[PDB]
Structures are given as structure tokens and as C-alpha cells.
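Q: Sharing a structure here in C-alpha cells format.
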Amino acid sequence: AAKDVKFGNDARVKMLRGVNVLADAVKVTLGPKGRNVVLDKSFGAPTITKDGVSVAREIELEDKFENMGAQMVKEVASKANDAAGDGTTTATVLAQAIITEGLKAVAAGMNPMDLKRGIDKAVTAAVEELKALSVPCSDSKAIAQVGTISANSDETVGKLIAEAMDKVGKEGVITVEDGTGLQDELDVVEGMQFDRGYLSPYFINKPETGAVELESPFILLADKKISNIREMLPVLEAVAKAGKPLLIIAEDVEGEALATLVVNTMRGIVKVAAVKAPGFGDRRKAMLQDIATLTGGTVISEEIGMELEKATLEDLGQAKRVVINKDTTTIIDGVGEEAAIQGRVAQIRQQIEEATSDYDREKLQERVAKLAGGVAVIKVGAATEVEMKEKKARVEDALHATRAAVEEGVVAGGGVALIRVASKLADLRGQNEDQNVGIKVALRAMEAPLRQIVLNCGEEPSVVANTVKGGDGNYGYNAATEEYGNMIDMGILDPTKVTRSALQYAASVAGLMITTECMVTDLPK
Amino acid sequence: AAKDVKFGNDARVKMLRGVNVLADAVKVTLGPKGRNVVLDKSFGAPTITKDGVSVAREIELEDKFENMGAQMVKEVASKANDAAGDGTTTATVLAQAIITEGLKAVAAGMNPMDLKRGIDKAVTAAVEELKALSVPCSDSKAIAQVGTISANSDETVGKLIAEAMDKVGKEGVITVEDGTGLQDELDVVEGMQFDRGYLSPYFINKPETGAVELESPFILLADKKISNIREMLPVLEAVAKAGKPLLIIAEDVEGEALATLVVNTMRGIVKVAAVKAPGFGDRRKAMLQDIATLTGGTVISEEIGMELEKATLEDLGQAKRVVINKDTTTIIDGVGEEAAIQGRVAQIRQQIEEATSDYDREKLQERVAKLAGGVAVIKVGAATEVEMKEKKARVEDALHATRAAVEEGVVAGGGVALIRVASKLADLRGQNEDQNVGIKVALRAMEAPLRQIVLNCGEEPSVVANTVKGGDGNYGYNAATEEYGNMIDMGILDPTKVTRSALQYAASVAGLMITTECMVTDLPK
Amino acid sequence: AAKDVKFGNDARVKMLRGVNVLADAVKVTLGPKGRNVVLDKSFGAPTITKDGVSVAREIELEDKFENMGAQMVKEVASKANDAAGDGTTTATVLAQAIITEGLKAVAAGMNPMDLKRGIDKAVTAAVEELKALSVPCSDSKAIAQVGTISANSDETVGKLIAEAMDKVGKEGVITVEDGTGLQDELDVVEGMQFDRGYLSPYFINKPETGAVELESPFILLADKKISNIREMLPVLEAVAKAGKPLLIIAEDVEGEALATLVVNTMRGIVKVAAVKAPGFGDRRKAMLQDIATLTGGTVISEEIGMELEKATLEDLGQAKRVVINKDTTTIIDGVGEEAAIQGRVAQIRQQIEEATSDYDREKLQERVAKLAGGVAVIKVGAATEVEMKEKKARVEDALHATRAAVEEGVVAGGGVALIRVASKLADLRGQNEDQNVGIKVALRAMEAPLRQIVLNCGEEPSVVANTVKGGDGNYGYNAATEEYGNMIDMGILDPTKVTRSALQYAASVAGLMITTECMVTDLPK
Ligand SMILES: Nc1ncnc2c1ncn2[C@@H]1O[C@H](COP(=O)(O)OP(=O)(O)OP(O)(O)=S)[C@@H](O)[C@H]1O
Ligand SMILES: Nc1ncnc2c1ncn2[C@@H]1O[C@H](COP(=O)(O)OP(=O)(O)OP(O)(O)=S)[C@@H](O)[C@H]1O
Ligand SMILES: Nc1ncnc2c1ncn2[C@@H]1O[C@H](COP(=O)(O)OP(=O)(O)OP(O)(O)=S)[C@@H](O)[C@H]1O
């Protein structure tokens, strides 16, 4: 239809208003002293939440221009949340700071492209500087410490994460569900993890988590493009007779199949989920064979000649559980015999031995790693179900933070990492005045998180920020106790990966917003 | 859709207006001299009630922000009602007082978080002070007295509840039914009680009471989740042939099952209500076996291999009547033979003997307690049906108040307990000026119930409050007779539990509301 | 009446709008290719002028705040005009450029005071750079050249002014009148020069010239502060009998005295003007005695004991013509006998000889200089009266430009002096980022005059400015012939005192207006 076009400074001020609204709403909740934000619910009492993700998710604006500016900032912040699993409001605060200052400079007649270049130079220098500040978190002691800190200062969860990491390995797989007993337990069983997301969001049976949980499902294996609904009617009838949930592994699923599966799930007769095939090409076929070995299933490929119509329940694979993250999968305790798994591992090991290509050898090495290490499973232990769910959530987020710290490292949190790298990069200069201004904008915007935390605490942000800058090393402000001190000693730690991702994504969105003039949208109707 | 966002002081004033409206509407009906409140009935004459619960339930405003604030206060007040049984209007009055004073202080630039900390410290000291002031109510004489006072000064109900408590036990199960003869009767038979709530409010066949009553129903004992309606279609055919209502106890039911059961109940062909299974894991199965032994039913579990499709009426359990409270269940006189009942009791007794874990032994002990003590049945006795209903309601609310007093204790009522606690804590001080102001706000808000009661009586609230404060012990104001005196001599008594719950929940909602800035809601349309 | 107060950024934008309006209106007429501007005349046809002063004088805006901004810029531009004589539009263009860029920077969040400091540092460096670039104009050849260039390329007036200044002296005083014959005439006669302005503008009998012309007037000479009108009634009667205009030398006059003189001049019976006494103190008395010697008058002083009431026509002095200026005064051919003039000159010469104080000796030296050099009179010569007026105006403005060039020097005009200065000062840096920005604002605003001239010519200003910057020395753009070349060779020359004053005053107003927060006015009524 017709579309209103606003280009020039008016577009920029609309975008600025939108990012301002979203950033205020979401930054009010940053830190331990984050002030509550109450979101209206359609039916029943409103929810109260200091979680930045929820308040950001529930933000849409009336007028299209500032609404889409807010949507851009929200999308990049959610991307940052997906990258590291944390640091959403930090990313949005860094965004709001950089966009505000950069758009002020652009209104000041500066060249937007040079500002973009200066901000990019500043942020890459800050990223490598943070990598210089990073403290390794390889020892199990720091693993337990960060697990404790992430989960509201609980030592048991940190201990559990430490033991799981010791058992399954540094880069293994860790999952958590509920346990029957009051005591936490640990076990390791052959499993899986390949990075593929669900085809449609509607497969989520528990929206609050964002994944699915199929207790004892079948699993299908297919190297063939899902073309017609007629191909999987026999398996649908079989699974309906079985009264048991089902999963689908396919090369790709067509939109008509998307509509059919969504309709079937809404009907509730069959609980079917589908996910993209992992890997690619002959590697994809080999790992599909690995999954068939795991679950006792069989790969149905057109080249072989078999068809999805000729599929019996015996041909289908099985597992005792499966969870699909938004961009990852995990099957646990494949029914397939362990002797066959060992044989397949040995076969791929000789494939590694004969391998000459470096990247193919890396693919084979990670294939044997994921096929032999399996998955470590955690079961939470307490008395009542409310504490089951809350402690399960604590374990989940602590595991996310701990793995993020293991991947890259851990730096003194509380927003002092950014302060320290900013003070380090005080002498950075670009190729002209505009690039220098952009660099200074980035540097002064990287002080935003600490200032916001202090403002939420109620103290004067400028005084605390100046005091923190005066100190050196990890000297910083404690929001909880309102006392200065070595941030690492008091346990306030934030994974280097989360801060790096938040900073980089905020810089990316801010640079992309600074260099925008035209903005086409539907008419207000 | 688009969402209007209001953050800052305007959010606070909107929420203050909403709580003011709800608090006025519900506090006008506090105490014995509560003024009547009139509400719409869509068809017919309006209803008239001094009951705070109804007037609070029917309040929800037109503009979104104050509406949602009123919804917060209403939700917390209803939570207090569910926890204790009464004290809803007291909770809302305390919440209004604390909100008004706290927001007035926050407008004065005081730190919201410190105010919340001060209020929390004050209310914790207040709660332990109430526990200090608590008077035990273990004697049957005070049990009868509180039962009499709760039920509009009726001694017969106090006598009945005293006899029932003596017969079954202190922490037994008490139930009230309708009797044939004018004389009141009492009989105790093997029964059940586990704390689980209904899946959907639509199961409620009697909305005014909040539960359901099934005369001589079947009960379907299950162990797995409900995946398809096909699993219990033969059960539905059997219960339709029987023409007698049915209940479902199972691990869980899903959304399509809820829709199916709601549609079936609206049809009226089958009267079916489902409830979540009790316990957790192995003890869940143990108490399911206990239910099987009570009702003569059989546990259906996929692990055993049994399926819901092959369900026969003989396999179904039975009872002579069933009532499911909003968050509790009771089955009375399970048809199952009593012999197996004491066999199971003895078995679990030896399980207690061999038990080494303390909490598992506690679960086994409460299991044998609930399996041996059974349920008390107290059928009301009078001439006509109108007095049947009103006296049944009186027995219900008197039972709630009496058990609440038994659990914790009983303190001087009329709002004097809070006055005495506030006077005791007059010297409490926090860590700075803001926490001190918060503590003083809580303390001066503790005088709201007595002041409101006196204002409803039409006297001068400040004069009566000052006179009560001048006195010591339990010296207070008898609203009914408009004369001072020892509040316990004339029997005006409040359970410690209800006052404690009201105070704590008012403090909690006040802490959440004081520290709120952002408020997102749909546009006014 | 009440007063509307506007402080903050809205004040800056209001002032910016006002100065933008004034600057556009007045800058359209800059340079030789200045576009015509049409003003409005209350009665008759509109006037048409390319003169910047005329268009600026007639601009005041309906909105009060814009009007205050415009009036500030107009005041400082008129002050710049008064300092040198020509360069009003250049001053306004510089002021507009600096104001626009500086207020844009202030909106960019930079410190106004540091911006003002940077601009002041830049303009001081620019002023000393102009003094470096200055070329002496002592030779009569360049004097005739600049006289020709100022007077629309007329060589005769350049010749005349050269001869006159050779006759009198470098720092002499030059005057122009109308001659009976078509041939130009020149003569030197004993005269006077002291710097004092008219007490009220209403004394101006010729508003288009801003001065008074009294043919053969009497001159009063008084050292006493005017007190009452009765003191000069007898002299007023005497001069009314004489039927001749009068001029008054007095220590000072008050409100009622000047009001009565204004009333009398409006009546037209007596055409009397009054000017403040020159200098100060015993020097004032000594050169009042010099004036008495010049005109044959007498000093009337209370200390001597003589009063203004006792004043005969013989006591009054005489001259053959007198002209007042806004801040200057000259009397020509005092009737006083030349022998007395020589005697007084000798007396003050011996006073110089005995003088020991350096500054008193300087006053004595300039006193003898003005008492011996006298005045120059240049009678313009042509046929008709219209060319009489236009050539007299040409002589006046050429004389102003030539004396301005003689005082300080002459630099390559056409706006390239400032271009070269800005290019020279490209490496100047302040004490921080804000001062650096202010310096760059001043430097980029120095290019405004040439850009505006080129834009008036219709060419692309950026291209011509870049070409001129590329060249070095006095290479520049000729607006009239639209071809590049050497300014000195092409005769486009500007006094170094006309450009310095414009630049300094533009910088002064820009600094004074950048650091303006609050701005009160009267209500719009
Ligand atoms: N008590 C504390 N005092 C100071 N800084 C803290 C404290 N607790 C956490 N942080 C820091 O807060 C940053 C993360 O922001 P928070 O909102 O507090 O936590 P979060 O779980 O990351 O929430 P978001 O919305 O994802 S940023 C990290 O740099 C932590 O080191
Ligand atoms: N005769 C009395 N004199 C003084 N106070 C009384 C008297 N009778 C009851 N009260 C008090 O009045 C309050 C009763 O409040 P209600 O009007 O029943 O509402 P509520 O108990 O706060 O909550 P609900 O859900 O409405 S019962 C309690 O604090 C009693 O202690
Ligand atoms: N032929 C020319 N080529 C280029 N520039 C010229 C030429 N003739 C004059 N100029 C410049 O044009 C400007 C003359 O400006 P004007 O229009 O006279 O206003 P102004 O001199 O700034 O002030 P006033 O009071 O109006 S005279 C000076 O900067 C001259 O150096």
C-alpha cells in the first residue's frame, strides 16, 4: 500500500525518540538494584519483572518511525542475548549512549561515515584490549565461583556445574531437568548436540522457556526434501496409534508442510517437531548416519531409493528425551546399541587417520568428540516444585554464564571492564576530526553501564564513575553493598564474552543507525 | 500491538489513584460497623454486601495504568485471603496506607530502594513481635470461643468444631455437609487430603463457593501425562452409560485436554473435573497407591504397561462424595475395603521404621497420619434450607478462622495487635535517614486498620487510636458496643496467622510498587 | 508590564533565527555584484539600495526574541562601521557564520565558555596575522589608487585626496564642500579637530548625512555645567536677532536643557546645536582657550566668575562654517586673528619644551599639531547639482577608506585576506577539544565573505574558495571581471583596519552571544 517516506534529520529524531523510550524502559532494570518494571497482562494481574529481556520484548510504539527504531535496537539486543546468553540491558544501554551521542554529533554537522569509522576503530581497539584484560577461568575453582555468582550466590549449583564440566570435558554438553529426589545427582549418557533451530516458533510447547521437551519420542531421519503431506501420513498414523511424541530430521521442510504441522500441533493429536538437518553434504549424511546409530533409526534418502511412505515404527529411531533450543538441538540416551556407537566412533577415527584436508579432519575430530563424549545430565534436588522450577532456572542461567566464561574468559564486572579499557584507550586517534569525535563518543559511551548501575543504586553516577576511573586495576564500585573494593575479590564477575558481544553489537547498531537518512513505512491507519 | 509507556512520577501517581479507588471501595466495609456496598447485577436487582472480597473482586477501572495498579493490590489481597482465610480488607487497608506514605516520601526525593529496605526491616521485626504477642489456642475452650466469634456469635458451631477437633486431631481434616434432621451430628470416616488445585476455573459448578461437589463419583487413577483424548474416550462412554460424575487424578493434562474437558462440561453430558497429582516421583506413586487402596482403584502407568484405553468401570475407584477446594482435594469414604486400608497403613509404618532420611521419614509420617486419621464430617442441622445455607457458610468460615488460630495462635483483635506492635517497635532505626523514614512509614501504616474501623463506627479515629495507644496490654476499642475494654474479655480475637499474612503481603506489594518506574500497557482503544 | 523569560536552548534558537533573518537581508548586498534590496517608504515609491547600512538600519522583527538577536548583531555591525567606515556587511557575514557554527556546536553539547575562549584565541592570532600581511600605504601612488578604487574608479578624487594629504600631513584632517566652479579647488585654512559627538540625534538637520551644517555661525564657549534655561535666554535672543544658527561648547548639558534645545530647533526660530566639551581638566581649559583664540570667543567659567547671562555678541566667537559628526567635530576658519593663533602656538610650544611628563607632552604636541596644521577643504567641481551630491559622497567615502588604509595599512581585498590568514593559522590548537572546535569554527567562518561574494556573482562558492585557497600570496577571484588574478595588480584593495575591525567585532558579538543562557523580554502585546 501507500508508504510515508521521512528522510533527513526528522527521520533521525524519530529514531532517537524510539531508542530513548526502549532504552529507558529496559535500562531501569539494570544491575542488582534494578528497579522493578510492571508489564500489563491482558487477563489477570500485571507481571512484575526486573528481567530486561521481558520488558524489551513487550515494547512496541504507536507511531511507526520511532517504533521501528526501537525494534532495531530490540532486535540487535536480542541478538546479543543469543550470542552470549546474557548482557541484554548492558547492550541496550551502550546502544542508547552511542546513538544519542552520535546523532547529536551528526546534527552538529559532522560526517556520519567518518563517525561510523571512528566508532568502529574505537570498538575493535576496545575489544582487543578487553581480550588483554581477560582472566582465564579454566580452573574448577573459578568455575564454581562464577556458577555461584550467576545463580544468586548458591554454592551447590556452582559445585554441580564444576563436576559436570570435569566429567564431560571443557567443551562438552550439559543439560538440566528436574529430579525425583531431594539430592542432586550427576550421570553421563550418550547424546548429541548440533546447532540447528526450530523451523517455526509455534513448535514451542513451553513459551516461557523457548524450547520443547519430548519425553521418550520417536525421531525421524530423512535426507530428502519434504515435498508433499502424503509422504508422512503413514508415520503420522503410526505415531497417533502409539500416543507418543515425535521428532523430524529433514534436509528442509516446505512452507506447506509448515502449515500442516502447525495445524496438527494446534489440533494436539500429534506432538510433532521438525528441525533443519545438521552439517552439509556428505558430512551431513555421515552425521545423519551417526544419529541413526545413536537412536537405532535409519536414514531415508531418495538416492538410496527408500521413501518416507515406506516407514515402519521399527525403522524410526528413539531417545529418552530431546530439547530444541532456538538454535540448537540435543537428544539424550539414544536407544541404539552402544556397541554400534563404539564401532561408528572407531570408523570415524580411522577416517580421521586417513584424513589429509585440515578442515575435513577438524569436522571428523569434532564428530568423534560429540559422538564419544555424549551429554552430561543434571537433576535438581529439593522438596517442593516451586523451588524445583526456580533452582532449575538458576542452574540454566548459571550454566550459560559459566560456559560463556570458559569460552573466552572473565573480567571484573560491574561495568568497570569497560571503564578500564576506555581509560586505556584515551590516546586513540583517527584520521581526522570527525573520526576523533566518533572515537571519543564510543569511549564516553562505554562508561554508560556503570553510570546506570550507580543511578539505579541512587548514588550520584558522576562521583562514583570518577572515583572508579581514578582507581586502577579491578578497583570498582559494589552496587549490592555500596562499598568500593577489588571487584574480583568480592566475586562480582562478568564473562568477557558477554561484555564483548554486547559492546560489539551496540557499536554495530549505532553505526548502522548513524548513517541512515530515508525511512519508508506504511501510512498511519 | 502498540503499547503506551509511562515511566517516572506519572506512573506512580496513576498507580496511587488506582490503589486509592480500590482501597476506598473495599475499606468502607471493614469491621463490624462496615457500611454496605452495592454492586451491579447484569440481570435483576443489584447485590448488597459488606464482604470485602466481593467488592474487591468486582473492581477494575477504565484507564489502564490505575486499573493495573488496582489489579496488583487486588491480587496480593486475594493471595492473603488464600493464605489465611480472612483479613482481605485489613491487607488492602495496610497496603493503601503504606503505598500512600511511601509514594509521598518518594516524591520527596528519598531513595526508593532504601525505603523498601526500611519497610522490610520494620515488617520483619513486626512479624517476630506478633509471634511474641501470640497466645496459644490449644485449649478446646478458646477453640469454641473463636468458633463462636467467627460465626456471628453462635455457640453451637463452636461446640461442634471443638468436638470434631478433639475427635480427629489438631491438624486433622474437617469438612461440613448438609444434614437431614434438625439435630447436629458428627461422624468420622476414612478419607484423604492433598494440596492441589483445579486445572481450570470452568470446572466450578458452584461459583459462589469456589469448588465442586460430586455425589458418589468415579475417580480415574493415572500416573502419566494426558496426550490424547482417545486415551479416555472409552472412559467417557462408560461414565456416560453410568450417568454419574467422574474425577481425574493424573500427573498432568495438556491444553487440548483442558479444552476438551471444558467443552464436555459445558455440554453437560459428562461432569468431569481434573486435578494435578500430589507428591513427586516415587512418593507421588506411593500416595497414588494409597488412593488406589482408599477408592479401590488401580494405578495406571505406562512404565507398568497399563494404558488408559483399556479402562473398565471395575478398575475405577469410587467415593461417596468429593470436594476439591481451589488449592486442595478431599475424598470421603473411599469405597475400597477397609482391610487393605490398615494393611497399607501398617506397610507405610514399617517403611517409617526402616526410614533413615529425615524428610522422607516426615513424608511417610504425614502419609500414615492422613491415611489413618481420615476426615471429619459435620452435617449442619436446622429446620429450613435458607438457614441450612447460611449456617453451612458460618461453619465454613468459623472452621477457617479456628484452624488458622490453631496453626499459629491468637492475638487481641480489632486492629489493636498492630497498634501494640507498632508502639513496641517505636525505637527501631535503620542504617540511614531513608531507611528510618521507611520504618516510620510502616509503623504509622500499622495503625490504619483500627483507625478505619473507628471511622466506620463514626467516631473520631485519631482520638480512639490515641486512647488505645495510651493503654497497654490488650486494652482496645470494642467497635460493636462502642466502649473500651480488654479486647480478649469480650472475645474479639484475631488469629495471629491472618494478621501476620495480611501485614506481610501488604509490605511485599508496597515494596514492589514503591520501586516501580515503567508501566507498559496497550493503547486506550 | 510583565516580562516573558526564555532561557536555555530555545533562547539560542530564537536568537539564531533573528540573526539569520538580518544576516540574509544584509548579506545579499555584499560585493560588487551585490543584488538590489528594496525597502519600504511610508509615502511614495520604495527606495532601492545595495548599501548594507541602509538595509540593516530598517530591519526589526515582529517576534521579540528574534528582534533582540537581530538588534545585537546590528549594533555590533554599526559599531564596526563607526570604527573604520566600510565593512558592515563583512562584519555581519562573519558574525552570522560564527554564530551559526558556534550555536550548532553548543547544541552538540560542547562547553560554551571554552568555545568562546577558542574563538578569541583564533581571532587574536588572526589579527596579528593581518598585521603581518599588511602592506604600508604611505606612498602617494597607492593613496591615489585606493582613493580611485573606493570612489567607483574615479582617478580625479584620488588625485585630489593625495594632494590634500600631502599639503596638510599624514595624520591631518580632511574636509569636503561644494565649489562654484566646475574645476576642483583645494585650500588649507586654520581650523580645529576634537572628538565629541552630538548630545541628541535630533540636532541633525540632514538625516541622510548624519551631521549638521552651520554656515557662518556664532560659537559659544563655556566651561560650566548647564543648570537652567535662563542662563542662555539672552544669547538666544541675540542670535534670534542675528537670524543665524548657533553652536554651544559646554562642559555638559542635562535632560531639561537638551529637551528645550530640541523644542527650540523643532520650532525653527533658533537652529541651535550643542556638543560636549573635549578632553578633560586643565587640558580641556587650555584647548578651550585655544578655541577662544581660534574664533575670537571667550571662555565663560564660574571659577573666573563670569556668567552665561552676561554674554554679548562680541564675546561670542565665529567661524565661516562648522560640521558636527556622530563622534567628531571640526570648525573651519575661526575669525580669530592669525597673529593670536601663532602666539598661542608658540606658547604651547614652550609648554612642550618645559614639559617633563610624557603623556602631558603628548597632549601638548597634538594640541600644537591641530593648532598649526589646520584643516583641508576640497571643493568638488562639476556641472550639475546631482553630480555635485554624488561626487561629494564619493569623495567622503573614498576619504574614509584612504585614511583607514593610511592608519594601519592595506591587504589584498576581495575576502582573500581572511582566506590567507585562515590557511596560515590552520595548525593553531587550544587547550582541549572544545577550544579546538571553537578555533576551527572561527577559521571556517573566516571564509564566509569570499563565499558570499562568489555566491552573489552566481558562481559555485565552494569551487572558487577552493581555488583561492590553493593559490598563495594575493591570488584570488575578481568578482567584477569573474577571473582570477593578483588582487594588488587588479586594484581590489581593502584597508587592513576595515577588515580587522569587522573580524574583531564579529568575534566579540559571537562570543557574547554563544555564552548567553537567559533572555528576558516584554510580553507580546
Ligand atoms: N552486585 C553487583 N554489583 C555490581 N555489578 C554487578 C553486581 N551483580 C552483577 N553485576 C554486573 O552486572 C552486569 C550484568 O548486568 P545485570 O543486569 O546486573 O545482570 P544480568 O543478568 O546480565 O542482566 P542483563 O539484563 O542481561 S545486563 C555484569 O557486568 C555484572 O558483573
Ligand atoms: N466487635 C468488634 N470490635 C472491634 N473489632 C472487631 C469486632 N469484630 C470484629 N472486629 C475486627 O474487624 C476485622 C474484621 O474485618 P472484616 O470486615 O471481616 O474483613 P477482614 O476480616 O479484614 O477480611 P474478610 O475477607 O472480609 S473476613 C478484624 O480485624 C476483627 O478483629
Ligand atoms: N572587484 C572586486 N572583486 C572582488 N571583491 C571586491 C571587488 N570590489 C570590492 N570587493 C570587495 O567587496 C567588499 C565590499 O563590500 P560592500 O558591499 O561595500 O559592503 P562593505 O564594504 O562590507 O561595508 P559597507 O558599509 O556596505 S561599504 C569588500 O570586501 C571588497 O574588498
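Residue numbering in chain C adheres to Swiss-Prot, whereby the residues present occupy positions 2-526 in order.
Just so you know, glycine gets a Cβ as well, placed from its N, Cα and C.
Quoted from Swiss-Prot, the note attached to the mutagenesis of C:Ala2 to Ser states: Complex stability is significantly decreased; when associated with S-76, same residues as in M.tuberculosis. Residues annotated as ATP binding site in Swiss-Prot, with experimental evidence given as evidence: C:30-33, C:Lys51, C:87-91, C:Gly415, C:479-481, C:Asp495. In Swiss-Prot, a published mutagenesis experiment is listed as C:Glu76 to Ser, annotated Complex stability is significantly decreased; when associated with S-2, same residues as in M.tuberculosis. Swiss-Prot lists C:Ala109 to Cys among its mutagenesis entries, and the accompanying note reads: Forms inter-ring disulfide bonds. Prevents ring separation and leads to the formation of high amounts of symmetric GroEL:GroES2 complexes. Among the mutagenesis results in Swiss-Prot, C:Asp398 to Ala has the note: Can bind ATP with normal affinity, but is defective in ATPase activity. Binds non-native rhodanese, but cannot release the protein. The residue drawn here is the original one. Here the residue is the original one, while Swiss-Prot reports the published mutagenesis C:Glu461 to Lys with the comment Temperature-sensitive lethal mutant. At nonpermissive temperature, the rate of general translation is reduced and a defined group of cytoplasmic proteins are translated but fail to reach native form.
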Q: A 10 Å Cβ contact count, applied to the mutagenesis positions C:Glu76, C:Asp398: which residue has the minimum?
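A: Checked C:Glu76, C:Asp398; of these mutagenesis positions, fewest Cβ neighbours within 10 Å: C:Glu76.
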Q: Could you state the CA-to-CA distance between C:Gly88 (ATP binding site) and C:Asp398 (mutagenesis position) to the nearest Å?
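A: A Cα-Cα distance of 12 Å.
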Q: Would you say which of the binding-site residues C:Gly32, C:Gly88, C:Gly415 has the most Cβ atoms within 10 Å of its own Cβ?
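A: Compared across C:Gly32, C:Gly88, C:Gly415, the most Cβ atoms within 10 Å surround C:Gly88.
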Q: Could you check what DSSP calls C:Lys51 (ATP binding site) once collapsed to helix, strand or coil?
A: coil
Q: In DSSP terms, helix, strand or coil for C:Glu76 (mutagenesis position)?
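A: Note: C:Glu76 (mutagenesis position) is helical by DSSP.
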Q: Give me the count of other Cβ atoms within 10 A of the Cβ belonging to C:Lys51 (ATP binding site).
A: 18
Q: Could you tell me which of these recorded positions, C:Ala2, C:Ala109, C:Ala480, has the greatest number of Cβ atoms within 10 Å of its own Cβ?
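A: When each Cβ's neighbours within 10 Å are tallied, C:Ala480 tops the list.
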Q: Among the binding-site residues C:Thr30, C:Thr90, which residue has its Cβ surrounded by the fewest other Cβ atoms within 10 Å?
A: C:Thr30
Q: Fill in the CA-CA distance, C:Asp398 (mutagenesis position) to C:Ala109 (mutagenesis position), as an integer in Å.
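A: Spelling it out, the Cα of C:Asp398 (mutagenesis position) and the Cα of C:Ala109 (mutagenesis position) are 43 Å apart.
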Q: Nearest to C:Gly32 (ATP binding site) by Cα, among C:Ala2, C:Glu76, C:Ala109, C:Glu461 (mutagenesis positions)?
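A: The answer is C:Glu461.
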Q: Just name the most isolated of the recorded positions C:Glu461, C:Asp495, going by other Cβ atoms within 10 Å of its Cβ.
A: C:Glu461
Q: Rounded to a whole number, how many Å is the Cα of C:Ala109 (mutagenesis position) away from the Cα of C:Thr90 (ATP binding site)?
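A: It is 28 Å, counting Cα to Cα.
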Q: Spatially, which candidate from the binding-site residues C:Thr30, C:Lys51, C:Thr90, C:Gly415, C:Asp495 is nearest to C:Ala2 (mutagenesis position), comparing Cα atoms?
A: C:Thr90
Q: For C:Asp495 (ATP binding site), which DSSP three-state class applies?
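A: DSSP call for C:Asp495 (ATP binding site): strand.
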Q: Among the recorded positions C:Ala2, C:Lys51, C:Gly88, C:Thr90, name every one whose Cβ is found under 6 angstroms from ligand 3, counting any of its atoms.
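A: From C:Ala2, C:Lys51, C:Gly88, C:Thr90, counting a Cβ under 6 Å from ligand 3 as near, the near ones are C:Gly88, C:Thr90.
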Q: Quick one: pull the CA-CA distance for C:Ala480 (ATP binding site) versus C:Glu76 (mutagenesis position), whole Å only.
A: 28
Q: Which whole-number value in Å describes the distance between the Cα atoms of C:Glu461 (mutagenesis position) and C:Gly415 (ATP binding site)?
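A: A Cα-Cα distance of 16 Å.
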Q: If proximity means a C-beta under 8 angstroms from chain A, which of C:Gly32, C:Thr90, C:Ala109 count? These are the recorded positions.
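A: Cβ contacts with chain A under 8 Å: C:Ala109.
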Q: Tell me the Cα distance separating C:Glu76 (mutagenesis position) from C:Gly415 (ATP binding site), rounded to the nearest angstrom.
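A: Each residue's Cα considered, C:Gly415 (ATP binding site) and C:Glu76 (mutagenesis position) end up 24 Å apart.
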Q: Out of the binding-site residues C:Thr30, C:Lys51, C:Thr90, C:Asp495, give me the one sitting nearest to C:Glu76 (mutagenesis position) by CA distance.
A: C:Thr90
Q: So, three-state DSSP: helix, strand or coil for C:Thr90 (ATP binding site)?
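A: For C:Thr90 (ATP binding site) - judged by DSSP and reduced to three states - the answer is helix.
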Q: According to DSSP, folded down to helix, strand and coil, what is C:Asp398 (mutagenesis position)?
A: helix
